[PDB]
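Asks: Here you go, one structure.
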Amino acid sequence: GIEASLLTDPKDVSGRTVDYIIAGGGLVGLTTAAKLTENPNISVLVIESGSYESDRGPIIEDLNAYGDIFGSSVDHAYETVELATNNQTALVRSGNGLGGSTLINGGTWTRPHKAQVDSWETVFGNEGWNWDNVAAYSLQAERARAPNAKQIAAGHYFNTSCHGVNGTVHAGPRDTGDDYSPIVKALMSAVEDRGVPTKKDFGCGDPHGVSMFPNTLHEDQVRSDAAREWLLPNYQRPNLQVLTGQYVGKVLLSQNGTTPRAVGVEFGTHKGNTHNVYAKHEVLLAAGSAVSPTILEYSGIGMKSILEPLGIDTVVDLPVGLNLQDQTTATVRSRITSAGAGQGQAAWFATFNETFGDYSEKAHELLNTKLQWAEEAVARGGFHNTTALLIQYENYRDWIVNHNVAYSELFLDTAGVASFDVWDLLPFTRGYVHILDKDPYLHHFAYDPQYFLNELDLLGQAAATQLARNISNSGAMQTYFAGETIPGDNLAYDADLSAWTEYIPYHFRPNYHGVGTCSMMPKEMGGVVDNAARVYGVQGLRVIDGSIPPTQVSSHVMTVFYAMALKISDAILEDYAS
Ligand SMILES: Cc1cc2nc3c(=O)[nH]c(=O)nc-3n(C[C@H](O)[C@H](O)[C@H](O)COP(=O)(O)OP(=O)(O)OC[C@H]3O[C@@H](n4cnc5c(N)ncnc54)[C@H](O)[C@@H]3O)c2cc1C
Ligand SMILES: *[C@@H]1O[C@H](CO)[C@@H](O[C@@H]2O[C@H](CO)[C@@H](O[C@@H]3O[C@H](CO)[C@@H](O)[C@H](O)[C@@H]3O)[C@H](O)[C@H]2NC(C)=O)[C@H](O)[C@H]1NC(C)=O
Ligand SMILES: *[C@@H]1O[C@H](CO)[C@@H](O)[C@H](O)[C@H]1NC(C)=O
Ligand SMILES: *[C@@H]1O[C@H](CO)[C@@H](O)[C@H](O)[C@H]1NC(C)=O
Ligand SMILES: *[C@@H]1O[C@H](CO)[C@@H](O)[C@H](O)[C@H]1NC(C)=O
Ligand SMILES: *[C@@H]1O[C@H](CO)[C@@H](O)[C@H](O)[C@H]1NC(C)=O
Ligand SMILES: *[C@H]1O[C@H](CO)[C@@H](O)[C@H](O)[C@H]1NC(C)=O
C-alpha cells in the first residue's frame, strides 16, 4: 500500500537531484505534487514532517470527531507569543501529516465573495487572479454531490451551476445517518424575521445569510483529506517520491551572477543530523502560513532588521512574516429541548450592519475616519509600509460599503446542543511571524497575530458574539432554547456591547485561518511573491501555500487553496515547458 512506498530514511534522498522539491505535504503541497507528476518525465520529492494518517480511523476520517486529534502528534499546536490582548499564549492548531491541516479541519466547503477575489487583481495587481479565473480552477478541483431530498428538507440548497462534479476533491452533505435537527431551519427562520437571506449557495460568489453547505467527505462520509484525494490515487507514479518524518530547515542558495538561485533544501530533525537534496528546476515552499515564512528567514530571505540581530546573513531583504491575518473565535452555546434533536451544521455570513445592529452608525464612523489604525499596526511590526496598509484597509472599506460583503460568521453546530462558534472575518489587525533563533530544528519562533489590537476587531467580534446569543433566543430558535450554557453564568444575559468587549479577550481562540505571511502582492506594496508565486529576487523559488493570500476572505479557505495550487502548478509547468 501507500505506506510501503513512503520514504523514511534520509539516506534514500541525501545528495540526490529531483526536478522539484516541495516542502510540506499538506493541502497545496500534495495538490501541486499530483499535478506536476502527471508528466512522467518530471521528478518531484515531497518532504513532510509528519506521516500518512488517512486510514488511522475515525479520529481522522470522521468529521464528527473534529477536535479529538488536537494535542496529538498530528497537531503541530504552534504556540503564539504572549498575546497583548490578555497576556496569555494561544495554540494554533495545524495538521502534522500528509494532508496537513485537511487532516484535522472541519471540512467546511464554501467560497468567498466575488469582489474579494477580484480585488486581488484590481487592487493588489495580481494579473489573472480575478474571481472568474480562480473559480475555473476551483471548479476543476471540485467533485461535488448534490443533496438528496432529506438533506434539502433540512435546509440544503445546491446550485448545480456553482459546483464541479468531475474533479478531484470529493464534497457533499455531511450526513451522520441521524435525522436532521429542526434547529437549522429555525435559525434560518429567525434571521428571515430580520430581513436576512437564507439558503444562498455559499459556493456561488455571494456568501451572505444562513445556509448549510457541502463538506470535504466522500459519499460514505470518509474525510476527503488532501493525501486521500491527491496522493493515494497517484503514489505508484515512480516520479512522485514522498519523504516523511523530516523537516525542511532552509533553502540552499547559490549565486547565478547577480541573483541567488534556489538549488535544493536542507532537511532533518535536529541540528547535526541534517542532509541536502537538490532541485534541477525549483524549490516550492508549502509548509503552511506559520512555517514557509520561517523557512525563508532561516535561509537569509527576510527583513534585515530581523535577520541581522539573529546572526543570519540577509541575502534578499523582503518583509517576510509580516501581514499575518488570522481571525478570533468565541462561543455561545445553549441547551436544547428534546424536540431539537438531530444532526446538522449551518452558518450565518453576517454583513457589517447585521453584525453591529444599532451600533452600525458608530462603527461606520470609525471605518470612515480611523483608517491612524495603519500607523498603529505598522508601529507594532505587523506591516512595514503605512501607505500600502492603508490601501488594504480602503479595500476592506470598499468591500463593506460598496459590496456589502459578509463581515462575521456565526457557525452553528447542533447534534444535541445549539452551539455557535463566531468570528469576525475581516480583521484590520496585522501581525507577524519571525524566527527567534538561527537553528531551524529548534522551532523557536514568535507568532503574533495581534488579536484585538485594532479596536474595530474587538468591537466587531464583541458585536458578532452578542448577536449569536441574541439569535439563539429569537423567533423560531425560542422553540428549542433551553437556557444558555456558554457564557452562561460567566456573563450576564443582558450584557451590553461594552461588557462583551471586556469579556471577549479572555474567551477566544485563534480561528486557524492565518494568511498573508508571504503575501502575493507587488514588492512595493509589501509583497513577498509575484503573481506566479515566485519569491522576489530569487530564481527557482516559490511560496505556494496559505502564506500567500494578501487578504482574508469571507469564506472557508480550502476552495481557494485547492484552486490556487492548480493555478500555480500550471504556471510552474508553463515555465518547465519553456
Ligand atoms: C483546526 C482547523 C480547522 C479548519 N477548518 C476548516 C474548514 O472547515 N474549512 C476550510 O475550508 N478550511 C479549514 N481549515 C483550513 C485549512 O485546513 C488550511 O488553510 C489548509 O489546509 C492550509 O493549506 P496549506 O497547504 O497552506 O498548509 P497545510 O495543509 O497546513 O500543510 C502544511 C504541511 O507542511 C508540513 N510541515 C510543517 N513544517 C514543515 C517543514 N519544515 N518541512 C516539511 N513539512 C512541514 C505540515 O506538517 C503540513 O502537512 C482549518 C484548519 C485548521 C487548523
Ligand atoms: C500584561 O502585562 C503587563 C505587565 O507586564 C501590563 O502592562 C502594565 O499595565 C499596568 C497597568 O495594569 C501599567 O501600570 C500603569 O503604569 C502607568 C505609567 O506608565 C501609570 O500611569 C498607571 O497609573 C499604572 O501603574 C504598566 O505601565 C504596564 N506596563 C508594564 C511594563 O508593566 C498589561 O496591561 C497586561 N495586559 C493585560 C491585557 O492584562
Ligand atoms: C446559480 O448559479 C448561477 C451561475 O452562477 C447564478 O447566476 C444564479 O444566480 C444561481 N442561482 C441561485 C438561486 O443561486
Ligand atoms: C448600513 O448602515 C448605515 C447606517 O449606519 C446606512 O448608512 C447604510 O446604508 C447601511 N448599509 C446597508 C448596505 O444597508
Ligand atoms: C435581541 O436584540 C433585540 C434588539 O432589537 C432585543 O430587543 C432583544 O431582547 C434581544 N434578544 C436577546 C435574546 O438578547
Ligand atoms: C509603500 O507603499 C506604497 C503603496 O503601495 C508604494 O507606492 C510605495 O512605493 C511603497 N513604499 C516603498 C518604500 O516601497
Ligand atoms: C542564470 O542562470 C540560470 C540557471 O539556473 C539560467 O537559466 C538563467 O538564464 C540565468 N539568468 C539570470 C537572470 O541570472
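What you see of chain A is 25-395, 397-603, where the numbers are those given in Swiss-Prot.
So this one's X-ray crystallography, 1.8 Å, going by the header.
Placement of Cβ uses the backbone N, Cα and C atoms for every residue, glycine included.
Straight out of Swiss-Prot:
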- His538: active site, proton acceptor (ACT_SITE)
- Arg559, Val560: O2 binding site (BINDING)
- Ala58 to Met: Fills the deeply buried cavity in the vicinity of the FAD binding site, making the binding state more stable and thus contributing to stability (MUTAGEN)
- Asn157 to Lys: Stabilizes the enzyme structure by the introduction of new hydrogen salt bridge interaction (MUTAGEN)
- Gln164 to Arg: Does not affect stability but causes a twofold increase of the enzyme's specific activity; when associated with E-591 (MUTAGEN)
- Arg167 to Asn: Stabilizes the enzyme structure by the introduction of new hydrogen bonding (MUTAGEN)
- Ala314 to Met: Fills the deeply buried cavity in the vicinity of the FAD binding site, making the binding state more stable and thus contributing to stability (MUTAGEN)
- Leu334 to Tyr: Contributes to facilitate the inter-helix hydrophobic interaction (MUTAGEN)
- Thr576 to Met: Increases significantly the enzyme's thermal stability by generating a sulfur-pi interaction (MUTAGEN)
Asks: Which secondary structure state does DSSP assign to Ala314 (mutagenesis position), in the simple three-class scheme?
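Replies: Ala314 (mutagenesis position) sits in coil per DSSP, no helix or strand.
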Asks: Which Cβ among the mutagenesis positions (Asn157, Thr576) has the fewest C-beta neighbours inside 10 Å?
Replies: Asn157
Asks: Which of these recorded positions is closest to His538 (active site, proton acceptor) if you go by CA atoms: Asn157, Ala314, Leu334, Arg559?
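Replies: Going through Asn157, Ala314, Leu334, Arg559 one by one, the closest to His538 (active site, proton acceptor) is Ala314.
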Asks: Please report how many Å separate the Cα atom of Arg167 (mutagenesis position) from that of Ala58 (mutagenesis position), as a whole number.
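Replies: Distance (Cα to Cα, whole Å): 16 Å.
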Asks: What is the separation, in Å, between the Cα atoms of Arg559 (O2 binding site) and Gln164 (mutagenesis position)?
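Replies: So the alpha carbons of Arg559 (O2 binding site) and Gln164 (mutagenesis position) sit roughly 23 Å from each other.
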Asks: Out of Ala58, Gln164, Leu334, which of these mutagenesis positions is nearest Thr576 (mutagenesis position) by C-alpha distance?
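Replies: Of all the candidates listed, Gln164 is nearest in space.
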Asks: Given the recorded positions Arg167, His538, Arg559, which one's Cβ is surrounded by the fewest other Cβ atoms within 10 Å?
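Replies: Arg167, out of the recorded positions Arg167, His538, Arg559, has the fewest neighbouring Cβ atoms within 10 Å.
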Asks: Taking 10 A as the limit, how many CB atoms besides its own sit near the CB of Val560 (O2 binding site)?
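Replies: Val560 (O2 binding site): 26 neighbouring Cβ atoms within 10 Å.
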Asks: 10 Å Cβ neighbour count around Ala314 (mutagenesis position)?
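Replies: 24, counting other Cβ atoms within 10 Å of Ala314 (mutagenesis position).
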Asks: Once the DSSP letters are reduced so that anything not helix or strand counts as coil, what is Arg559 (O2 binding site)?
Replies: strand
Asks: Out of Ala58, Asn157, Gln164, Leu334, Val560, the recorded positions in the record, which is closest to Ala314 (mutagenesis position) when you go by Cα distance?
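Replies: That would be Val560, nearest by Cα distance.
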Asks: Please name which of the recorded positions listed here, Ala58, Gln164, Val560, is nearest in space to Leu334 (mutagenesis position), Cα against Cα.
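Replies: Checking each of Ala58, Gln164, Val560 against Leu334 (mutagenesis position), the shortest Cα distance is to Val560.
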